Amino acid sequence: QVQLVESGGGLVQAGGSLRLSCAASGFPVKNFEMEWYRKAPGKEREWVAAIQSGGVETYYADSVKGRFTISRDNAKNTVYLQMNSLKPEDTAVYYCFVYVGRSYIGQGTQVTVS
Amino acid sequence: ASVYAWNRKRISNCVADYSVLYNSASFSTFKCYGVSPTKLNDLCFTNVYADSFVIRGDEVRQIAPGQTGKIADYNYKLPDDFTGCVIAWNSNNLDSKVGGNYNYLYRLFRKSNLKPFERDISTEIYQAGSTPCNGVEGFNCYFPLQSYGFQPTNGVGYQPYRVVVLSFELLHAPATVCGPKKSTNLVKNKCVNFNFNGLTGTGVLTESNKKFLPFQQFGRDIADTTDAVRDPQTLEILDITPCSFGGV
Amino acid sequence: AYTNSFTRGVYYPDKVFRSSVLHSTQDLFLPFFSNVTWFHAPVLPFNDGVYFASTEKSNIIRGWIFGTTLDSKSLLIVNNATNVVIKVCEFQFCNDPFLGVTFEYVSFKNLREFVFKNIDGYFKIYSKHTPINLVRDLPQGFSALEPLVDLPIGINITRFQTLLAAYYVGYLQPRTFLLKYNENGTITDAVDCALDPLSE
Ligand SMILES: *[C@@H]1O[C@H](CO)[C@@H](O[C@@H]2O[C@H](CO)[C@@H](O[C@@H]3O[C@H](CO)[C@@H](O)[C@H](O)[C@@H]3O)[C@H](O)[C@H]2NC(C)=O)[C@H](O)[C@H]1NC(C)=O
């Protein structure tokens, strides 16, 4: 009943910017925590950014603090993911995650930085 | 231990004191069901098997007697009318390495609901389509071993609450591990009530002149009135006299 | 083989000191002047209780197993060189069971007799030491068996088997005793009430 899809992907170079999104159905994002994970070639899955369910505190991991920003829109039920100051270490496949009863994994988006 | 390998360890015939655990300045959402947390140390019960895990702390309130969800479906399940305590507290400084503590991968998919108190271990990937996976990962393989993201910049809902399961069951089993039982000092030559090691009562308590074999704990006399006891912390033998009464 | 049990099998029924009184009680008891099953070295049944009265110069016998099926379906009370291992574990023995020369506890010219008792889920450990010498049979002397340890399992044990220069097995069933306590608190004499009408 929860369907998650990802949009807004593309190809950038070193010094570019991008903007990802995760449209949602069947649950409110103001009652559950939204997370984002990425998947680089030759690497495992690791967390990028998240918003808590209260919407007050946003968090970023150790290599991605100070540059990335996650934001949400409650009326469209879509969470936006902003790319800034991109390096070729961020070449990955990006997914959005939520635990509403069970876990739901989308189809993902492809972001290639070179 | 991990969620695939949380062992049912039988630590028995010792004591696990819980009064030092309340003053640890660490416990957050601790909730002992059935019986109160205050009287865990004086009264004990059998089947004192123990478990442990660091569960990801987004859905700690999904673990309850009769509450389902994600953790209660695919990690660890509590039945109705739970006797026992699961204590959740944060582990931020030590279970968090730089770059993500991916030492605890976890099961994300199971075909059925978990039985309460089932330690689940398996290798085989999830079956969600009708096509079987050929070993090479495809679009309907759905690799269950996902990674918890355990980084130091995560919040309190994202950081793992460490949980220990001191599960309490009822059987024809020995009550092996209990909490401590405090004791006062010894009063002598006084008409007084006593609470010794198993036996309570009233009288006047004196020094002895007899001796026992090393296996008696107390003693009686003709027509079975208790006139003696051994004290356990002093290795001495102590006598019983009834209090002053009579007619006027 | 069988032999006569002259005055054996008495024990303290509880941890109560009594001085110079003739206490009478009824409990699970070995009858006086009964016949035990002597074996000279064997599955033996377990109705309610067993009196075990072995002698050996070095105690090559060290283990005896309780249970219902005695297999992996349940105590293994075994000794070793400096400890004993007792645990309730579903275990195995081969077609020639021998010792190759949920608990833990740390422990002829010898006669180590023991009695085992079964009530209310509890199994209790009684023993004596008996330093006297007789190679023929169990002697004419008198001894009372003091308790050692008590532990609950809640298992209806049906039979047993000992493993490894002889052992003696008798059985227990309820009759009434009289016990002769001394000044120092030990049992010095006993009377089985239902033995002969003088003792009645
Ligand atoms: C139960 O616990 C109590 C206290 O932990 C034990 O009593 C202790 O017994 C030892 C040996 O009798 C005492 O040591 C001796 O102390 C005297 C003077 O106090 C000194 O002259 C000796 O040189 C020796 O150090 C010890 O003080 C005493 N402790 C207390 C607080 O009274 C008791 O032994 C324990 N019972 C068992 C079975 O372990």
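Per Swiss-Prot, chain C residues shown: 27-67, 82-113, 116-143, 167-172, 186-242, 263-298, in order.
So how was this one determined? The header says electron microscopy, 4.0 Å.
Just so it is clear, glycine is given a Cβ too, placed from its N, Cα and C backbone atoms.
C:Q52 to H appears in Swiss-Prot as a natural variant; the accompanying note says: In strain: Omicron/EG.5.1. Under the DSSP three-state reduction, C:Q52 (variant position) is assigned to strand.
Annotation of the natural variant C:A67 to V in Swiss-Prot: In strain: Eta/B.1.525, Omicron/BA.1; the original residue is retained in the structure shown. Under the three-state DSSP scheme, C:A67 (variant position) falls in the coil class. Under 8 Å, Cβ to Cβ, and six or more positions away along its own chain, C:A67 (variant position) finds C:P82, C:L242, C:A263, C:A264, C:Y265.
Natural sequence variation is annotated in Swiss-Prot for C:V83 to A, with the remark: In strain: Omicron/XBB.1.5, Omicron/EG.5.1. C:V83 (variant position): 8 other CB atoms within 10 A of its CB, across all protein chains.
Within the same chain, the residues at least 6 positions away from C:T95 (variant position) whose Cβ sits under 8 Å from its Cβ are C:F186, C:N188, C:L189, C:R190, C:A264, listed in sequence order. The note that Swiss-Prot attaches to the natural variant C:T95 to I is: In strain: Iota/B.1.526, Mu/B.1.621, B.1.1.318, Omicron/BA.1.
The secondary structure of C:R102 (variant position), as reduced to three states from DSSP, is coil rather than helix or strand. A sphere of 10 angstroms centred on the C-beta of C:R102 (variant position) encloses 17 other C-beta atoms. The note that Swiss-Prot attaches to the natural variant C:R102 to I is: In strain: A23.1.
There are 5 other CB atoms within 10 A of the CB of C:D138 (variant position), with all protein chains counted. C:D138 (variant position) falls outside any helix or strand according to DSSP and counts as coil. According to Swiss-Prot, the natural variant C:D138 to Y carries the following note: In strain: Gamma/P.1.
Here Swiss-Prot notes a natural variant, C:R190 to S, with the remark: In strain: Gamma/P.1.
Around the Cβ of C:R190 (variant position), the number of neighbouring Cβ atoms within 10 Å comes to 15. Quoted from Swiss-Prot, the note on the mutagenesis of C:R190 to K is: Partial loss of biliverdin affinity.
The note that Swiss-Prot attaches to the natural variant C:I210 to V is: In strain: Omicron/BA.2.75. There are 12 other Cβ atoms within 10 Å of the Cβ belonging to C:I210 (variant position).
Here the residue is the original one, but Swiss-Prot notes a natural variant at this spot, C:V213 to G: In strain: Omicron/BA.2, Omicron/BA.2.12.1, Omicron/BA.2.75, Omicron/BA.4, Omicron/BA.5, Omicron/BQ.1.1. Sequence-distant neighbours of C:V213 (variant position): residues of the same chain at least 6 apart with a C-beta under 8 Å from its C-beta are C:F186.
In this view, C:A222 (variant position) is surrounded by 18 other Cβ atoms within 10 Å of its Cβ, with every protein chain counted. For the naturally occurring variant C:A222 to V, Swiss-Prot gives the following note: In strain: 20A.EU1.
With a cut-off of 8 Å between CB atoms and residues at least 6 apart in sequence, the same chain places C:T108 near C:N234 (mutagenesis position), listed in sequence order. Reduced to three states, the DSSP call for C:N234 (mutagenesis position) is coil. A mutagenesis experiment is reported in Swiss-Prot for this position, C:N234 to Q, and the note states: Increased resistance to neutralizing antibodies.
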CA-CA, which of the variant positions C:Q52, C:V83, C:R102 lies nearest C:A222 (variant position)? C:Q52
Among C:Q52, C:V83, C:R102, C:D138, i.e. the variant positions, the one with its Cα nearest that of C:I210 (variant position) is C:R102
I'd like to confirm something. Which of the variant positions, C:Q52, C:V83, C:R102, has a Cα closest to the Cα of C:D138 (variant position)? C:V83
10 Å Cβ neighbour count around C:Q52 (variant position)? 12
Rounded to the nearest Å, what's the C-alpha distance separating C:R102 (variant position) and C:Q52 (variant position)? Just drop the number here, would you? 32
